[PDB]
Amino acid sequence: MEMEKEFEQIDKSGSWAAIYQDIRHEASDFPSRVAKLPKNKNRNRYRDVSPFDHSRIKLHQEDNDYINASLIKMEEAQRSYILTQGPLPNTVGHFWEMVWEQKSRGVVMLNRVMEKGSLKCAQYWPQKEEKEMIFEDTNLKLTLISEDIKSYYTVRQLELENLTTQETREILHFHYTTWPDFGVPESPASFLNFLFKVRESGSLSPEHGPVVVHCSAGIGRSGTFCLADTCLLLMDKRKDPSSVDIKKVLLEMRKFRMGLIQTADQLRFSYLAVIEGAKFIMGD
Ligand SMILES: O=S1(=O)c2ccccc2[C@@H](O)CN1CCO
């Protein structure tokens, strides 16, 4: 059923809460035993948001391999994403270790460091060229190379150095800075513009490791970004775009990380983004 008609039918009937709860009911439940070990309590931002054991990213170290991060592997769409929490004061070195080990080209940040007057993630990248950051626990150096500030997002070029080998890589930081403190954006136009800037960079392409995507918990805004990208890609490669089922794509993605899309308003916003984005994909 053409999702644009499914959309008007749910909107006229005001059933968004009902659709959303049906997804919550059918979603996968897999063990997260590593996340709940007592040694890992200060590596989790939220007690109720954990990576499944089967899909968690492992750090390459014998001490403790744990980070709150999941690999979302979309077989047909041929896309992979790492979804993670906003880094904590004691996990900023783990965060950059993961970007290095997984060969990521891009980091996508969908939150501000402070929202609603509280800290939602650590200040984990340098704000000035001449003040680099050293992560002594993981042996990495991070330098700000350049910054491009736009009305709805900022793009940064960063240099990450493995201090053990003196290899360096360019990482691109895509920072969406205008998601409102409450609710979802009124129009998806600026979110789609941002998505298209990340795609244009190469950060989502198979020649690199998976893109790292985060917000505060790494399930709500982060879920909206990967759901929209995957649905638009499937509309492109398929003979019949109309066969793309957003609810089924979301349930597939929830096999790899719990809780993706946190509210009925985030579900409706995801539909709006895919419907408006398709008017490019289908040749405009
Ligand atoms: O490729 S999907 O994301 C996809 C695409 C279009 C319609 C439905 C679906 C779902 O089955 C989940 N997917 C993989 C498992 O089948």
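Using the three backbone atoms N, Cα and C, a Cβ is placed for every residue, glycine included.
For the mutagenesis experiment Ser50 to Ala or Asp, the note given by Swiss-Prot reads: No phosphorylation. Long-range C-beta contacts of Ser50 (mutagenesis position), restricted to its own chain and to partners at least six residues apart, with a cutoff below 8 Å, comprise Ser32, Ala35, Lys36, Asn44, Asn68, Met258. In the three-state DSSP assignment, the secondary structure recorded for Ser50 (mutagenesis position) is coil.
The number of other CB atoms found within 10 A of the CB of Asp181 (mutagenesis position), across every protein chain shown, is 9. Quoted from Swiss-Prot for the published mutagenesis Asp181 to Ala: Substrate-trapping mutant.
Within 10 Å of the C-beta of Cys215 (mutagenesis position) we count 26 further C-beta atoms, all protein chains included. In the three-state DSSP reading, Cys215 (mutagenesis position) counts as coil. Look at Swiss-Prot and you will find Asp181, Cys215, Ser216, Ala217, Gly218, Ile219, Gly220, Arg221, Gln262 tagged as substrate binding site.
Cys215 to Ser appears in Swiss-Prot as a published mutagenesis result, with the remark: Catalytically inactive mutant; abolishes sulfhydration.
Taken from Swiss-Prot, the feature active site, phosphocysteine intermediate covers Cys215.
Here the Cβ of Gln262 (substrate binding site) has 18 other Cβ atoms within 10 Å, regardless of which shown protein chain they belong to.
For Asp181 (mutagenesis position) paired with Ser216 (substrate binding site), the C-alpha to C-alpha distance reads 12 Å.
Note on the binding-site residues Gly218, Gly220: the fewest other CB atoms within 10 A surround the CB of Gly220. Cβ-based neighbour count (10 Å, all protein chains) for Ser216 (substrate binding site) stands at 21. The substrate site in the record is lined by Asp181, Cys215, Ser216, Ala217, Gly218, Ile219, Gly220, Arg221, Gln262, and its two most distant CA atoms lie 16 Å apart.
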